[PDB]
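A.B. asks: One structure, pasted below without further comment.
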Amino acid sequence: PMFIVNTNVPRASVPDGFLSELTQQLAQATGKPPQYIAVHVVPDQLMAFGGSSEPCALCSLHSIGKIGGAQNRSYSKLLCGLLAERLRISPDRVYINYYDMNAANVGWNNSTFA
Amino acid sequence: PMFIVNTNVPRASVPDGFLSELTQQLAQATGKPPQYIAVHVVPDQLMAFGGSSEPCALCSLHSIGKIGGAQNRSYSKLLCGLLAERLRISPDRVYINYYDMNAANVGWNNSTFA
Amino acid sequence: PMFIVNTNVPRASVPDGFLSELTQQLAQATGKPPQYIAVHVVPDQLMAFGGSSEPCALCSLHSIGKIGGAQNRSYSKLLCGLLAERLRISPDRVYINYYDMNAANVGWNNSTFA
Ligand SMILES: [Cl-]
Ligand SMILES: [Cl-]
Ligand SMILES: [Cl-]
Ligand SMILES: [Cl-]
Ligand SMILES: [Cl-]
Ligand SMILES: [Cl-]
Ligand SMILES: [Cl-]
Ligand SMILES: [Cl-]
Ligand SMILES: [Cl-]
Ligand SMILES: [Cl-]
Ligand SMILES: [Cl-]
Ligand SMILES: [Cl-]
């Protein structure tokens, strides 16, 4: 799976280890070995949410399976909790788009998972 | 909805209130409340369009509904117009990918919109 | 088509002409004129793959058609090979998401390809 977070919070505010925490937490949440989890954090972004420049985050979670109505409502709680505590971002200023990818459309190690 | 623009244009070229203008313009075009409209601008990017490094932009508009053939043509005219006027990017060097998201795949404030 | 690569490799490690090679190689690979190919490289990113901060990359290839089972495997071998040879990134530390876009969902030059 892949989790990406874009935020206007400054780099100095992203704790070292936030990537590893996300990796471990998502591995448990998606029931997959942490080795398959990739995380990407992009701070100091020029963004607005509701026309306001207060801390916010635009994120995405891509995974081959393990995505759905119920699982997604669950991930939102996990991720908003992490963004709230580690990045000081209010939960109502967080968007997380979920993508259930076909193995044929995920390239890795010179091939695809199909 | 969420609008993101990645461009090689320098940060300094981004006029003040640009994020607010995008928010306001998209509120009108999509008919959705500005309170839930997110905008993200990423300048100084290393990119090429047609192999050329002249001003260009790669954008995306995600929305739950309000996406379609006719509406997308209208959004493109609006957004390309804004990029040309405000960022001095020629419309023929702009790509905008549109995404109609299922409510169940849009996470926000510890849940999804489904 | 559009190819995006996000990586933790430093900007100074990207060889001169990398965007040109991608443009040229992707045009050949997808069969589309290089004029229609856009490339975006984002180095110095804060990311991890498998909980490791070693060189890695998260990429995406969007195209109207020219995407499928066999084609994606071919694109992956091509792209992972380039990232390995030019950026020194191990192929098993690269993810490439493929997207077959509907023409109506791709804006350009004040309109859409629909
Ligand atoms: Cl996955
Ligand atoms: Cl820290
Ligand atoms: Cl589910
Ligand atoms: Cl897919
Ligand atoms: Cl494989
Ligand atoms: Cl929406
Ligand atoms: Cl969706
Ligand atoms: Cl295309
Ligand atoms: Cl280059
Ligand atoms: Cl194919
Ligand atoms: Cl093929
Ligand atoms: Cl599409």
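Chain C is numbered as in Swiss-Prot; the shown residues are, in order, 2-115.
Quick check of the header: X-ray crystallography, 1.9 Å.
Cβ coordinates come from backbone N, Cα and C, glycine included.
Taken from Swiss-Prot, the feature active site, proton acceptor applies to C:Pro2, supported by similarity to another entry. What Swiss-Prot lists as substrate binding site is C:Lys33, C:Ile65, C:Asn98, and the listing cites experimental evidence. Looking at Swiss-Prot, the entry for mutagenesis of C:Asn111 to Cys says: Causes formation of interchain disulfide bonds with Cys-81 from another subunit.
Are these features on the surface or tucked inside, and what are their neighbours?
C.D. replies: Sequence-distant neighbours of C:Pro2 (active site, proton acceptor) (same chain, 6+ residues apart, CB-CB distance under 8 A): C:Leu27, C:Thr31, C:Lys33, C:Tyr37, C:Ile38, C:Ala39, C:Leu62, C:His63, C:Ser64, C:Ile65, C:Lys67.
A simple way to gauge crowding: the CB of C:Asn98 (substrate binding site) has 18 other CB atoms within 10 angstroms, across all the protein chains here.
Proximity of C:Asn111 (mutagenesis position) to non-local residues of its own chain (separation of 6 or more, Cβ distance below 8 Å) is seen for none.
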A.B. asks: What recorded positions from C:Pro2, C:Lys33, C:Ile65, C:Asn98, C:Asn111 have a chain B Cβ less than 8 Å from their own Cβ?
C.D. replies: C:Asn111
A.B. asks: Return the residue, from the listed binding-site residues C:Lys33, C:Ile65, with the maximum count of other C-beta atoms within 10 angstroms of its C-beta.
C.D. replies: C:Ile65
A.B. asks: Using Cβ atoms and a cut-off of under 8 Å, determine which of the binding-site residues C:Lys33, C:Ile65, C:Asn98 neighbour chain A, and list them by sequence position, or give 'none'.
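C.D. replies: Sorted by position along the sequence, the hits are C:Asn98.
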